[PDB]
Amino acid sequence: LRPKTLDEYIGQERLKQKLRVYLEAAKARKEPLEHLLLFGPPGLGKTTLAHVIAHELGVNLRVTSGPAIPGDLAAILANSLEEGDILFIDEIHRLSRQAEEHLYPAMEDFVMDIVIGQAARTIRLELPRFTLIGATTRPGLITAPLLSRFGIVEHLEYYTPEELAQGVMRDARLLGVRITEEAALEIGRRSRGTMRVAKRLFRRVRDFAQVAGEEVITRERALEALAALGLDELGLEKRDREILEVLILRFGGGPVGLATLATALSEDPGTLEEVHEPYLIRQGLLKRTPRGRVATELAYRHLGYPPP
Amino acid sequence: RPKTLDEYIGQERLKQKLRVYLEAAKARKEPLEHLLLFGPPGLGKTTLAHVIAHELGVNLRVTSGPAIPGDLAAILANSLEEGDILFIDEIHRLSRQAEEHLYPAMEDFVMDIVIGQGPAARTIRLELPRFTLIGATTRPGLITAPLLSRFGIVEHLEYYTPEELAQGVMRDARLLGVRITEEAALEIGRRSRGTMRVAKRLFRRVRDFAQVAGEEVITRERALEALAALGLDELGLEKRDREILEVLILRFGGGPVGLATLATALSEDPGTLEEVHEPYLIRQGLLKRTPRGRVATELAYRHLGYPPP
Ligand SMILES: Nc1ncnc2c1ncn2[C@@H]1O[C@H](COP(=O)(O)OP(=O)(O)OP(O)(O)=S)[C@@H](O)[C@H]1O
Ligand SMILES: Nc1ncnc2c1ncn2[C@@H]1O[C@H](COP(=O)(O)OP(=O)(O)O)[C@@H](O)[C@H]1O
Ligand SMILES: [Mg+2]
């Protein structure tokens, strides 16, 4: 399922325009690529990009997690790491302050130290040249000392609906399910600009279409399945629709107030503060005015209300 | 507790060279070389260590083998001055971890100390004052070759004589205020097994008998009846050792017997027979340990008044 070429990678055009240059230069100079840091929201394809980079350079790759790592970091750098090989570390911001300090000598001078057994004298290993790739959601999650050893720093942006449609069609042709292009476009539009969301949504749609016995997933069947899942034309869930309703019909675009936030939902200020608001702000239907949160005209028109 | 080397009772052969070594060490204003004292238990090596320390005019640091690994550093760095004396009684009981921390302090006077403690931390080498270490072991076999290699002077403690034991008995009687004659103390020392503890115990028992008898002075004869009532020969064997020899000679013909059969005949524990009564039956020429059993020598026949084989 994972692509093995920058050409097969779907929709990170701006990032690829420079990644191709850097990889071409590194290959021409016959030396390992400089350490790379990938930003961007989850689900966009960072691990796939790491695998694509390794395949482009023709070298082995050793994905490991952030909180997976003491001396075990040197254990995994010493045995399986030959001349330059991508070492992907997902969630680089979660490193403890015990191996992060050990990363700097290893990724600057390629030397590591291990002490155990008492003797217990320091043993310094001449690590082979290698490239490290790290992934984190935001620039501010990692410390400034860590955002200095990375030669290349790149950002990863949300996919457009067309690119998600192409990915859904590729998944369908790989699995062996025939789908019309318009159904894939609708599925991509309902996806919140995320690849794995589109994958899961297509899997659910094909699950709903298999029981009906339809051989081709038509646009009408896709729309019915998406409505059954509880998604509108903008991809908002039922929780988003109901919070928008209880804002617009109870305050008329004014501040919601902390007291009334849990009154109409009977829920703690949990997912409301981190799972619901970010997408509503991203879609542009909610604006954080200093006086209070204001539902824009997009909310009024989207919720089936007459124009003001 | 003797203080000077002239007050020590009966280590004449050792004292003769000890005087020379101590005088040579004092003349050079240099600490004595490390000393190791061999000898069977019960001969007073700690008293000799105290006498040596007093003669050198230096304080003590007395410690046994099984005392507490890291306490060696504590005892070496706490109360050791220039030329201080450390006496490790039963030095063959030191653990290997504690053994491989002392010879650096014997050949170079540098000790590595664990400073961080707790988890696996680092160590620092610390300099110590020059000192002399006296070791005392009854089992030379368990002393490894490296440990024996660092000892400059090695000497042996030998068994006392009836006269030195008599002198010890006289000293104890004088301390306790009991009047005893020279020949009585000589008899008590003769019936001892060349050991000071045994001589003192015999003297105390004879004192009990004489005091119960209401006698103000212990003479030769009173000691003789006291030791006869104690069941003792002219050589120091109790009734049990004579019984062992008589059973070995009469019941089994003196030939090889074995521990189990002899112990069954005597109604005694085989380990008790082997580890309590036999070692003094040997060392007197009264018994042998053949691979086929235990044999009685001709000295056993002569001692018991039996015809020779
Ligand atoms: N030669 C001696 N002169 C005077 N007192 C002695 C002598 N030997 C031992 N003692 C006394 O014995 C007591 C100390 O015990 P010791 O018999 O010296 O220990 P030890 O010689 O090491 O015997 P073992 O076999 O090691 S238990 C003190 O009361 C000393 O006065
Ligand atoms: N551009 C792309 N083209 C094809 N498949 C993709 C692309 N981006 C992501 N995928 C799919 O998504 C999966 C990896 O996404 P994921 O691991 O969720 O991203 P992240 O590592 O940021 O969490 C892969 O199985 C891959 O098939
Ligand atoms: Mg002893």
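By Swiss-Prot numbering, chain A shows 6-74, 77-125, 128-317, in order.
Keep in mind that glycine also has a Cβ here, set from the backbone N, Cα and C atoms.
A:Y14 (ATP binding site) falls within neither a helix nor a strand when secondary structure is assigned with DSSP, and so counts as coil. Annotation source Swiss-Prot lists ATP binding site at A:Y14, A:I15, A:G48, A:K51, A:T52, A:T53, A:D97, A:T146, A:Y168, A:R205.
Cβ neighbours within 10 Å of A:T52 (ATP binding site), excluding its own Cβ and spanning all shown chains: 15. Here Swiss-Prot flags A:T52 as Mg(2+) binding site.
Look at Swiss-Prot and you will find A:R297, A:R302 tagged as DNA binding site, backed by sequence analysis. Look at A:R302 (DNA binding site): DSSP puts it in a strand. In sequence order, A:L256, A:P264, A:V265, A:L295, A:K296 constitute the residues six or more apart from A:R302 (DNA binding site) in its chain with CB-CB distances below 8 Å.
One mutagenesis experiment catalogued in Swiss-Prot, A:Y309 to R, is accompanied by this note: Suitable for crystallization. Note: A:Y309 (mutagenesis position) has non-local neighbours A:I257, A:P316, A:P317, i.e. same-chain residues 6+ apart with C-beta under 8 A of its own C-beta.
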Packing count at A:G48 (ATP binding site) (other Cβ atoms within 10 Å of its Cβ): 18
Candidate with the highest Cβ count within 10 Å, taken from the binding-site residues A:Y14, A:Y168: A:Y168
Site extent for ATP, whole Å (max Cα pair distance, A:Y14, A:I15, A:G48, A:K51, A:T52, A:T53, A:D97, A:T146, A:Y168, A:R205): 21
CB within-chain contacts under 8 A for A:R297 (DNA binding site), separation at least 6: A:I290
Nonlocal residues around A:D97 (ATP binding site), in sequence order (Cβ under 8 Å, 6 or more apart): A:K51, A:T52, A:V68, A:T69, A:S70, A:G71, A:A144
Residues among the binding-site residues A:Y14, A:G48, A:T52, A:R302 that border ligand 2 - Cβ under 6 angstroms, in sequence order: A:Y14, A:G48, A:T52
